Amino acid sequence: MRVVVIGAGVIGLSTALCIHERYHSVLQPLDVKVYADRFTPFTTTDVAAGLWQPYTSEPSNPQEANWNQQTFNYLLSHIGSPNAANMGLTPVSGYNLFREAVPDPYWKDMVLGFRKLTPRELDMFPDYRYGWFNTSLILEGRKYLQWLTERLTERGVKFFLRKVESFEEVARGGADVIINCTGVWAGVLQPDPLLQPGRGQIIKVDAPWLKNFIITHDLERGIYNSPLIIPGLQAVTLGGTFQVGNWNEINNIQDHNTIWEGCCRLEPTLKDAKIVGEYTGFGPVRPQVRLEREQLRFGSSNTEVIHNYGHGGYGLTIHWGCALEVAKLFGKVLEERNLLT
Amino acid sequence: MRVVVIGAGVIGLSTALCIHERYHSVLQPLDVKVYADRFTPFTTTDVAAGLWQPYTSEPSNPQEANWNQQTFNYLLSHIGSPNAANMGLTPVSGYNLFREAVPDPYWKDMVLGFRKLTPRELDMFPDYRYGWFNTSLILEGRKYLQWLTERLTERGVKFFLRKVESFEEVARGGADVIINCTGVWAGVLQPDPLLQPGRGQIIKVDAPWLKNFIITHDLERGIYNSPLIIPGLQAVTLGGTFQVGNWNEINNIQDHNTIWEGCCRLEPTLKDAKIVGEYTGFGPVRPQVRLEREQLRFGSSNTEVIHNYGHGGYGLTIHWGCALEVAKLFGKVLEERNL
Ligand SMILES: Cc1cc2nc3c(=O)[nH]c(=O)nc-3n(C[C@H](O)[C@H](O)[C@H](O)COP(=O)(O)OP(=O)(O)OC[C@H]3O[C@@H](n4cnc5c(N)ncnc54)[C@H](O)[C@@H]3O)c2cc1C
Ligand SMILES: Cc1cc2nc3c(=O)[nH]c(=O)nc-3n(C[C@H](O)[C@H](O)[C@H](O)COP(=O)(O)OP(=O)(O)OC[C@H]3O[C@@H](n4cnc5c(N)ncnc54)[C@H](O)[C@@H]3O)c2cc1C
Ligand SMILES: C[C@H](N)c1ccccc1
Ligand SMILES: C[C@H](N)c1ccccc1
């Protein structure tokens with residue numbers, strides 16, 4: 001097979017690795033390439049806060065819950081490994097804060113040590129009356145992309161700077177199988193009105209004393225439209241906006257203020273933190289992830305496309321389960337052609 | 001009333017602040033001075049790992065448990081304050097690891113969210129079979145001393161870099177009350193054969209990805225003679241030796257190795273951590289803290305000494321309850337003098 005993966009964000013690179021690992025040994029002429037028009041540090045993935053945590057409500061497609069779980073167990077299994085930090089991975093503990101009682105999240109047993117906050121814990125965060133504590137994992141987008149591209153490179157997977165104009169051009173360039181991991185821009189290659197940009201702005205800050213994630217929720221204003229603080233490997237991400245439908249890629253002043261003042265209110269020690277950068281990214285928001293096979297005809301030959309996009313504000317959290325599912329669908333492509341695992 | 005506090009480590013400065021904050025308003029004149037022969041960054045306190053956690057067995061003296069508790073409640077209540085990190089203070093969560101089941105510690109309800117580790121959690125730590133999780137606080141010795149000295153200075157408490165040769169000399173120089181916070185060197189001013197150095201060596205490392213404390217225990221080799229990892233504000237402290245009776249203030253090779261290999265085995269990501277410094281300090285080990293009043297008699301008057309030393313490897317953990325108790329004893333002194 002000639003396989004072209006389109007996209008070098010978390011979804012693209014994880015999928016490319018997962019396919020290569022699973023099928024290199026049984027399919028000798030396996031030729032896997034990555035095409036993309038943005039690589040680290042210039043992908044949405046690089047701008048991600050870095051935390052493993054699904055949305056608070058159950059997803060429309062319950063398969064997503066398994067993909068999240070598989071991703072956690074996968075990442076957890078590297079803790080104890082000498083290279084966990086080089087992969088962008090380290091354990092972190094933290095708080096989820098609410099202005100009123102809410103049900104437990106579906107993921108409460110996936111994380112480690114989930115429990116309700118006690119009154120003394122609530123005293124640390126005055127504006128809030130209810131919440132959770134748990135241990136989870138940091139997965140830093142930037143570092144993980146760098147790890148994946150090294151792992152891919154060693155396995156002979158080749159990377160190409162290419163702005164793909166259509167699936168047609170890639171098929172006629174020889175690809176038997178196209179894996180579509182184009183994130184929020186997938187609509188360019190095939191219209192998909194269910195896919196919308198989730199505009200998130202963040203402030204990165206030097207405040208190494210903060211060891212815990214702190215995520216506040218506002219049930220009325222929707223997910224991640226409430227202050228959040230996430231310690232990274234070297235810096236801390238401050239957030240608080242996540243606006244669907246907004247394609248403006250420039251930082252604005254009003255969101256900066258919302259983030260800074262919301263987070264300084266949550267964590268007043270931030271007064272002494274040095275601003276290191278400010279960024280805006282677009283979460284690929286969709287009612288559910290698109291992860292499915294599609295057959296396209298160009299001339300007399302069929303081309304196989306597998307889509308993997310629309311992971312909203314949880315791409316890091318879910319990526320590995322999705323990569324595994326794409327590999328499963330790839331297996332079926334092979335078996336449809338009398339090829340064997 | 002001239003009060004000379006001897007010592008500028010955590011014990012000395014906390015005590016001086018507590019006395020001054022308690023009596024400045026009601027006693028004129030009150031003159032509080034600090035004498036010491038080392039200030040930050042040169043005290044044992046500056047070398048401390050930074051974590052709030054008492055020893056695993058309860059203390060002989062039941063007052064010590066309360067002092068620990070008062071210290072936790074004091075420090076916790078600064079979380080929310082804009083200056084907590086400038087004080088050297090931040091919350092941390094972490095793991096206490098054992099090769100076998102042990103009883104719960106007496107302090108289990110003082111910390112936040114104490115529980116046993118689950119089977120899943122234990123897999124993260126291949127070498128260990130049982131443990132605890134809880135949330136506590138980092139109190140960085142260095143930063144806390146800088147904070148206390150600023151708070152003291154602003155309130156007009158004066159410092160003097162001075163080696164005290166005897167209590168007598170300080171009394172004769174005009175002190176009505178001496179607070180003895182000389183840590184492991186208290187024996188120089190008054191022999192105390194119960195007081196021994198607890199020699200601890202540590203390695204400081206840049207490994208900012210480590211967000212949790214990890215403390216292992218070896219029931220066979222004694223407290224803190226087993227690998228420990230404690231994230232500080234800017235650096236991580238790696239430890240694993242604590243020998244009573246050893247007065248060598250120089251780093252040695254064996255302890256470096258014990259610490260590095262123990263901790264690299266616990267936390268193999270340490271392979272990429274840059275060494276920042278290696279240090280040795282002396283914990284003031286005593287069967288129990290000495291915190292008591294004593295009357296001395298030189299010249300034409302009595303001078304009151306209040307001792308506050310012998311806090312072993314838990315001086316940061318216990319300091320504030322001790323400072324409070326000394327301020328109380330000071331109150332008694334004042335009333336006996338009809339102030
Ligand atoms: C501020 C913010 C914080 C977030 N924090 C988190 C978090 O803490 N945890 C979490 O799980 N998720 C988080 N997310 C969610 C989100 O899913 C991730 O950011 C994720 O990066 C999306 O992955 P992706 O690979 O599909 O897209 P991207 O990372 O955007 O990568 C897409 C790739 O496709 C390429 N591409 C697209 N179109 C073409 C074309 N026509 N030709 C060639 N190449 C093309 C791009 O160049 C790029 O290489 C966050 C999102 C935002 C905005
Ligand atoms: C490696 C290590 C790690 C530790 N980690 C922790 C931890 O994580 N948590 C915790 O709670 N505890 C910890 N401890 C214990 C803690 O460091 C000590 O209990 C504490 O610092 C002792 O405080 P101190 O003020 O009594 O002594 P010091 O900080 O040693 O202060 C002694 C002071 O007295 C002065 N002085 C002495 N004699 C004279 C004299 N004759 N004239 C003038 N000045 C004099 C000195 O100059 C100095 O100012 C640790 C100890 C060590 C060695
Ligand atoms: C951390 C959380 N996944 C997030 C999502 C969108 C924008 C900011 C933060
Ligand atoms: C963390 C603990 N208090 C400790 C004591 C002595 C040496 C290292 C660590």
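Technique stated in the header: X-ray crystallography, 2.2 Å.
Positions of Cβ are set from backbone N, Cα and C atoms, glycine also.
Some features that Swiss-Prot has for this protein:
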type    : residues    : note
MUTAGEN : A:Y55 to F  : No effect
MUTAGEN : A:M110 to L : No effect
MUTAGEN : A:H217 to L : No effect
MUTAGEN : A:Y224 to G : Decreases activity on D-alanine, D-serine, D-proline, and D-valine
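Put simply, A:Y224 is the one of the mutagenesis positions A:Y55, A:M110, A:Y224 whose Cα lies nearest to the Cα of A:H217 (mutagenesis position). Neighbour counts of Cβ atoms within 10 Å were compared for the mutagenesis positions A:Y55, A:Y224, and the top value is held by A:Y224. It is 13 Å from the Cα atom of A:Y55 (mutagenesis position) to that of A:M110 (mutagenesis position). Sequence-distant neighbours of A:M110 (mutagenesis position): residues of the same chain at least 6 apart with a C-beta under 8 Å from its C-beta are A:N68, A:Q69, A:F72. A:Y224 are the mutagenesis positions among A:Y55, A:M110, A:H217, A:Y224 whose C-beta comes within less than 6 Å of an atom of ligand 3, given in sequence order.
Taking all protein chains in view, 23 other C-beta atoms sit within 10 angstroms of the C-beta of A:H217 (mutagenesis position). The secondary structure of A:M110 (mutagenesis position), as reduced to three states from DSSP, is coil rather than helix or strand.
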